[PDB]
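Heads up: the structure comes next, in structure tokens.
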Protein chains: 2
Amino acid sequence: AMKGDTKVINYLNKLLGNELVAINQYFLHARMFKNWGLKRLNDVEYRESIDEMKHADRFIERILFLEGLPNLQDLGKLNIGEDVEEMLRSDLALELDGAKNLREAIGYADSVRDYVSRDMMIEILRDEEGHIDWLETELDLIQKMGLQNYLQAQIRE
Amino acid sequence: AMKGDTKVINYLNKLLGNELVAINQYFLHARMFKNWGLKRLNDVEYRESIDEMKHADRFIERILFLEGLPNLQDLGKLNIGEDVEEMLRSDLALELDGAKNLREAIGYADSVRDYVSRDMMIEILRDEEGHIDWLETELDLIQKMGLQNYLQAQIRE
Ligand SMILES: [Zn+2]
Ligand SMILES: [Zn+2]
Ligand SMILES: [Zn+2]
Ligand SMILES: [Zn+2]
Ligand SMILES: [Zn+2]
Ligand SMILES: [Zn+2]
Ligand SMILES: [Zn+2]
Ligand SMILES: [Zn+2]
């Protein structure tokens, strides 16, 4: 029961849209992984999709508490990718942009004393840095091994 | 293990994108309803969101079976709406466009003897006509009652 900063609400709406794009992209990648028998990749995607759903729910709850309404930007075109490397590299692109947006939002909410919105986003950003670390690590392994050797290494004994 | 019609795959990708837009919009509406204490509205949304997730999964599975890959169009801007009538009227707009697209796809898959894709979409279209009926009925009740009386009538004894 309070009216929040108008720029804070706009940030929260931008960030919510980011989470929804990521969840859509996870929906497609999971099924693609599963079809190729890539169970370890599928299980990480699935698990991170749960993280993002939790973030979106937090955003919407915060917007509603601030007497704002959910109102999304153009969510654009997804770049789903055609092979595993491209899929993970697209995910990394989304994640790095989302983290950039989160930092910007955090700086601004902090600057205007919206410390509840700030603290929620800080928690979310910690989750996203974990997502980034995972992607970077996998992509570095694909570069080291070559994609086909990497994929062959996912096959279960 | 077969290669499907290229236009059939493009239809399936278009229709999949439709389902993802609808699921995003359900995610936002559910939480908005829940916040306003509109439990009956929230429960229908939630339940239909489950239908749409099932449809998207069918589409992706069919695309993968046809040796296609998931590849989405611009999913655009959602019109979330600012009051209950606007929210339901936006849902009706999505649903009517999605049903139009499904009929078009059904006619074409039938015309090229892709009767498995045709039959899957027919099943999906039956679900969507149910969604439409529900929306139209609620919207007719809002017109009859006025929105405020309608909303007051949702309140639980
Ligand atoms: Zn992914
Ligand atoms: Zn997230
Ligand atoms: Zn993430
Ligand atoms: Zn490379
Ligand atoms: Zn809705
Ligand atoms: Zn559907
Ligand atoms: Zn529907
Ligand atoms: Zn009206």
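All residue numbers here begin at 1 and follow the chain in the order shown.
Here the Cβ of each residue, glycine as well, is placed from N, Cα and C on the backbone.
Non-local contacts of A:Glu52 (Fe cation 1 binding site) by the CB criterion (under 8 A, 6+ apart in sequence, same chain) comprise A:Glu19, A:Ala22, A:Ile23, A:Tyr26. In three-state terms derived from DSSP, A:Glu52 (Fe cation 1 binding site) belongs to a helical segment. Annotated Fe cation 1 binding site per Swiss-Prot: A:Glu19, A:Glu52, A:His55, A:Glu128, in sequence order, evidence recorded as experimental evidence.
A:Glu128 (mutagenesis position) carries a helical DSSP state (H, G or I). Residues or ranges marked as Fe cation 2 binding site in Swiss-Prot: A:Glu52, A:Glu95, A:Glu128, A:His131.
Taken from Swiss-Prot, the feature heme b binding site covers A:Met53, and the record attributes it to experimental evidence. Cβ environment of A:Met53 (mutagenesis position): A:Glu19, A:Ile23 lie under 8 Å away, each six or more residues apart in the same chain.
Swiss-Prot lists A:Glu19 to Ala (Swiss-Prot position 18) among its mutagenesis entries, and the accompanying note reads: Highly decreased Fe(2+) oxidation activity. Is also severely restricted in its ability to lay down an iron core.
The C-beta environment of A:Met32 (mutagenesis position), restricted to residues of the same chain at least 6 apart in sequence and closer than 8 Å, consists of A:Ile80, A:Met87. As a published mutagenesis entry, A:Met32 to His or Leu (Swiss-Prot position 31) appears in Swiss-Prot alongside the note: No loss of heme binding.
For A:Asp51 (mutagenesis position), the count of additional Cβ atoms within 10 Å of its Cβ stands at 17 [all protein chains shown]. Looking at Swiss-Prot, the entry for mutagenesis of A:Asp51 to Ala (Swiss-Prot position 50) says: Fe(2+)-binding and single turnover oxidation at the ferroxidase center occur normally but iron mineralization within the cavity is significantly impaired.
Here Swiss-Prot notes a mutagenesis experiment, A:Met53 to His or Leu (Swiss-Prot position 52), with the remark: Loss of heme binding. Is still capable of accumulating iron.
DSSP assigns A:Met87 (mutagenesis position) to a helix in the three-state reduction. Take the CB of A:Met87 (mutagenesis position) and look out to 10 A: across all protein chains shown you find 20 other CB atoms. While the structure shown retains the original residue, Swiss-Prot records the mutagenesis experiment A:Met87 to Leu (Swiss-Prot position 86) with this note: No loss of heme binding.
Listed in Swiss-Prot is the mutagenesis experiment A:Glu128 to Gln (Swiss-Prot position 127), annotated as follows: Decreased Fe(2+) oxidation activity. Is also affected in its ability to lay down an iron core. Other C-beta atoms found within 10 angstroms of the C-beta of A:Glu128 (mutagenesis position) number 24, with every protein chain shown included.
Swiss-Prot lists A:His131 to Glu (Swiss-Prot position 130) among its mutagenesis entries, and the accompanying note reads: Decreased Fe(2+) oxidation activity. Is also severely restricted in its ability to lay down an iron core.
Within 10 Å of the C-beta of A:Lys39 (variant position) we count 13 further C-beta atoms, all protein chains included. One natural variant catalogued in Swiss-Prot, A:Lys39 to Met (Swiss-Prot position 38), is accompanied by this note: In strain: ECOR 30.
Listed in Swiss-Prot as a natural variant, A:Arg58 to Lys (Swiss-Prot position 57) is described as follows: In strain: ECOR 30. Shown in sequence order, A:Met120, A:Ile124 are the residues of the chain, 6+ apart in sequence, with a C-beta less than 8 angstroms from the C-beta of A:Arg58 (variant position).
Within 10 Å of the C-beta of A:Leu69 (variant position) there are 16 other C-beta atoms, taking all protein chains into account. Looking at Swiss-Prot, the entry for natural variant A:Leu69 to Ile (Swiss-Prot position 68) says: In strain: ECOR 30.
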What other residues of the same chain, not counting A:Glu52, A:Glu95, A:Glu128, A:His131, have a CB atom within 8 A of the CB centroid of the Fe cation 2 site?
A:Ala22, A:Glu48, A:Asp51, A:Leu94, A:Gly98, A:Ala99, A:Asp127, A:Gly130, A:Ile132
Work out how many Å separate A:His55 (Fe cation 1 binding site) and A:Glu95 (Fe cation 2 binding site) at their Cα atoms, rounded off.
13
I'd like the number of other C-beta atoms within 10 A of the C-beta of A:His55 (Fe cation 1 binding site), please.
26
Would you list the other residues of this chain near Fe cation 1 - those whose C-beta lies within 8 angstroms of the C-beta centroid of A:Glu19, A:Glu52, A:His55, A:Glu128 - in sequence order?
A:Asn18, A:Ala22, A:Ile23, A:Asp51, A:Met53, A:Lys54, A:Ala56, A:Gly98, A:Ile124, A:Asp127
Cβ within less than 8 Å of a chain B Cβ is the test here; which of the recorded positions A:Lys39, A:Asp51, A:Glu52, A:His55, A:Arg58, A:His131 meet it?
none
